[PDB]
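First the structure, in the form of structure tokens, and then the observations on it.
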Amino acid sequence: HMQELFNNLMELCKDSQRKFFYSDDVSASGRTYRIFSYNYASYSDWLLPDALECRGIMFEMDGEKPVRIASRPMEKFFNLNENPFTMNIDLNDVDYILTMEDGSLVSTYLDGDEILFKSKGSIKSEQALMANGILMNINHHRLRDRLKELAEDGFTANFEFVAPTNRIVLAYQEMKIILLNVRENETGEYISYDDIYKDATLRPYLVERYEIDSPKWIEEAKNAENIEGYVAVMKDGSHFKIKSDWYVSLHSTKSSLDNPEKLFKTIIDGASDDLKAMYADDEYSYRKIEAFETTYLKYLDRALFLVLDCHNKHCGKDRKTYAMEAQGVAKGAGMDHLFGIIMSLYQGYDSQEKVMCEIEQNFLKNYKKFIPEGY
Ligand SMILES: Nc1ncnc2c1ncn2[C@@H]1O[C@H](COP(=O)(O)OP(=O)(O)OP(=O)(O)O)[C@@H](O)[C@H]1O
Ligand SMILES: [Mg+2]
Ligand SMILES: [Mg+2]
């Protein structure tokens, strides 16, 4: 049911805004939406109830109660050999594979009588509004009416937004939206690729599919150049990704395994999941990355708690009472570098995201204090 999904996602959000989090927003027709998403999660974090569904799913809210799943992107999936979810997979259970397109995800949602796009985290991001500019284009009037019909029937269409101005690694020639899959808002079930393919209105947009005889396509993908990789579709409908070493080496900081600052940078930037998959063959490198990952996730939880708890208890007091309490919390937690963080909050507290940026940047200034013991 919808409400137990909502309540389980809400549950995930009490832990830490480091981890799973939600954010409210209002569309141009004036109604509220809630997007559930995440910043950093570990393998144990992904085992909690419905955590794999907490990757951009959106509800329209009447205050605290949800009224409908307005949008439903793909479940979280991982690189092969990234963690136990993907480490003892029988490659013979692969049904087929899909070009992995290298842009930003956009998913449909119905707002009023309007069919619109949300990027993974927002209804108002630049990719979101750019994708809407495409949908409103007369040259996509026949795609848009189909997507509009799907959402009133409770299906979300998921595309990669790619463009010269949305460069990640791959250089596309032109700005487009590439339909990757369509999913049912209530069940999480997907319309089959073949069903989408034989709709000749949708087919022009649809990501390319390939057949495989046998798992040598894996190493060919790992060794290819000028591709991100492929998304594998299993006989049971689940997915995993496979990236080329070429993509991962450009998507990670250079020399990431030779330098602890660069490894922490890669982790902070959210690319250590692909790096460690790339180094799954090398148990020293894989477990080193994981140790740095654990260190930083553990620190971020601590730092965030201490900073936000301290700010919300003493916000508004005279500056040196506030300083006294900030002094206490930073010295008391063996984290004196946090004092400046807390005092930066004192004049102004915009988003809780800018707090994470300051914690994150500070961490990279003091990274040597934090290299896990033994490395
Ligand atoms: N054929 C495809 N099928 C599904 N997703 C695709 C496909 N091609 C590109 N993508 C994109 O791949 C994304 C997931 O893989 P990617 O490595 O880009 O994730 P990410 O942005 O690093 O997020 P995370 O690692 O947290 O899952 C999807 O959200 C989607 O935008
Ligand atoms: Mg991507
Ligand atoms: Mg990733």
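Think of each number as a place in line: the chain as shown, counted from 1.
The way this entry was determined, per its header, is X-ray crystallography, 2.2 Å.
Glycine is no exception: its Cβ is also placed from the backbone N, Cα and C atoms.
In sequence order, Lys19, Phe20, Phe21, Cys54, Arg55 make up the list of same-chain residues 6 or more apart from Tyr38 (mutagenesis position) whose Cβ falls under 8 Å from its Cβ. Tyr38 to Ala (Swiss-Prot position 37) appears in Swiss-Prot as a published mutagenesis result, with the remark: No effect on the ligation of 5'-PO4 and 3'-OH termini of the RNA strand and on tRNA repair.
Secondary structure at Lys76 (ATP binding site), as computed by DSSP, is coil. Summarising the annotation, Swiss-Prot assigns ATP binding site to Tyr38, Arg55, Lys76, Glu160, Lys241, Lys243.
Around the Cβ of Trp46 (mutagenesis position), a 10 Å sphere holds 17 further Cβ atoms from the protein chains shown. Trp46 (mutagenesis position) falls within a helical segment according to DSSP. Among the sequence features in Swiss-Prot, the mutagenesis site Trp46 to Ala (Swiss-Prot position 45) is noted as follows: Partial loss of the ligation of 5'-PO4 and 3'-OH termini of the RNA strand and on tRNA repair.
As a published mutagenesis entry, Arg55 to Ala (Swiss-Prot position 54) appears in Swiss-Prot alongside the note: 65% loss of adenylyltransferase activity. 70% loss of ligase activity.
Listed in Swiss-Prot as a mutagenesis experiment, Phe78 to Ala (Swiss-Prot position 77) is described as follows: 90% loss of adenylyltransferase activity. Impaired ligase activity.
One mutagenesis experiment named in Swiss-Prot is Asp102 to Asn, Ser or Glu (Swiss-Prot position 101), and its note says Complete loss of ligase activity. In this view, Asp102 (mutagenesis position) is surrounded by 20 other Cβ atoms within 10 Å of its Cβ, with every protein chain counted.
Mapped onto three states, the DSSP output places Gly103 (mutagenesis position) in coil. According to Swiss-Prot, the mutagenesis experiment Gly103 to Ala (Swiss-Prot position 102) carries the following note: Complete loss of adenylyltransferase activity and ligase activity.
Contacts of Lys120 (mutagenesis position) defined by a Cβ separation under 8 A and a same-chain sequence distance of 6+ are given as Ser37, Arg55, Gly56, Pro73, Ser104, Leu105, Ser107, in order along the sequence. Under mutagenesis, Swiss-Prot gives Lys120 to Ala (Swiss-Prot position 119) with this note: Increased adenylyltransferase activity. No effect on ligase activity.
DSSP classifies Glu160 (mutagenesis position) as strand under the three-state reduction. Among the mutagenesis results in Swiss-Prot, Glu160 to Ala (Swiss-Prot position 159) has the note: Complete loss of ligation of 5'-PO4 and 3'-OH termini of the RNA strand and complete loss of tRNA repair. The residue drawn here is the original one.
Just so you know, the Cβ of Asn166 (mutagenesis position) picks up 16 other Cβ atoms within 10 Å once every protein chain is counted. In the three-state DSSP classification, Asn166 (mutagenesis position) falls within a helix. What Swiss-Prot notes for the published mutagenesis of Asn166 to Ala (Swiss-Prot position 165) is this: Partial loss of the ligation of 5'-PO4 and 3'-OH termini of the RNA strand; no effect on tRNA repair.
If you draw a 10 Å sphere around the CB of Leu180 (mutagenesis position), it holds 22 other CB atoms from the protein chains shown. Here Swiss-Prot describes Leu180 to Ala (Swiss-Prot position 179) as a published mutagenesis experiment; the accompanying note says: Partial loss of the ligation of 5'-PO4 and 3'-OH termini of the RNA strand; no effect on tRNA repair.
In Swiss-Prot, a mutagenesis experiment is listed as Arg183 to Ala (Swiss-Prot position 182), annotated with the note Complete loss of ligation. Cβ environment of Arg183 (mutagenesis position): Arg72, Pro73, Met74, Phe155, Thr156, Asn158, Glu189, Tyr190, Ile191 lie under 8 Å away, each six or more residues apart in the same chain.
Within 10 Å of the Cβ of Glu228 (mutagenesis position) there are 25 other Cβ atoms, across all protein chains. Under its mutagenesis entries, Swiss-Prot includes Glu228 to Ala (Swiss-Prot position 227) with the note: Complete loss of adenylyltransferase activity and ligase activity.
For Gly229 (mutagenesis position), the same-chain residues 6+ apart in sequence whose C-beta sits under 8 angstroms from its C-beta are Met100, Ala221, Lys241, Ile242, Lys243, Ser244, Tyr247. The mutagenesis experiment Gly229 to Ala (Swiss-Prot position 228) is recorded by Swiss-Prot, whose note states: Complete loss of adenylyltransferase activity and ligase activity.
Of all Cβ atoms in the protein chains displayed, 20 besides its own lie within 10 Å of the Cβ of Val231 (mutagenesis position). Per Swiss-Prot, mutagenesis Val231 to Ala (Swiss-Prot position 230) is noted as: Partial loss of the ligation of 5'-PO4 and 3'-OH termini of the RNA strand; no effect on tRNA repair.
As annotated by Swiss-Prot, Mg(2+) binding site applies to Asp273, with the evidence given as experimental evidence. Taking Cβ-Cβ distances under 8 Å and a sequence gap of 6 or more within the same chain, the neighbours of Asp273 (Mg(2+) binding site) are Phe78, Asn79, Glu82. According to its DSSP assignment, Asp273 (Mg(2+) binding site) is helical.
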Proximal residue to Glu228 (mutagenesis position) among recorded positions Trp46, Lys76, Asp102, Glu160, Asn166 (C-alpha distance): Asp102
CB within-chain contacts under 8 A for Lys76 (ATP binding site), separation at least 6: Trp46, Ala51, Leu52, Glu53, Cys54, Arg55
Annotated recorded positions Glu160, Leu180, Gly229, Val231, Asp273, filtered by Cβ under 6 Å to ligand 1: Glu160, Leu180, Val231, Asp273
Recorded positions near ligand 3 among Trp46, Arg55, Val231, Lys241, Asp273 (Cβ under 6 Å): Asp273
Cα-proximity to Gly103 (mutagenesis position), 10 Å cut-off, over mutagenesis positions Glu160, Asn166, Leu180, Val231: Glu160, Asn166
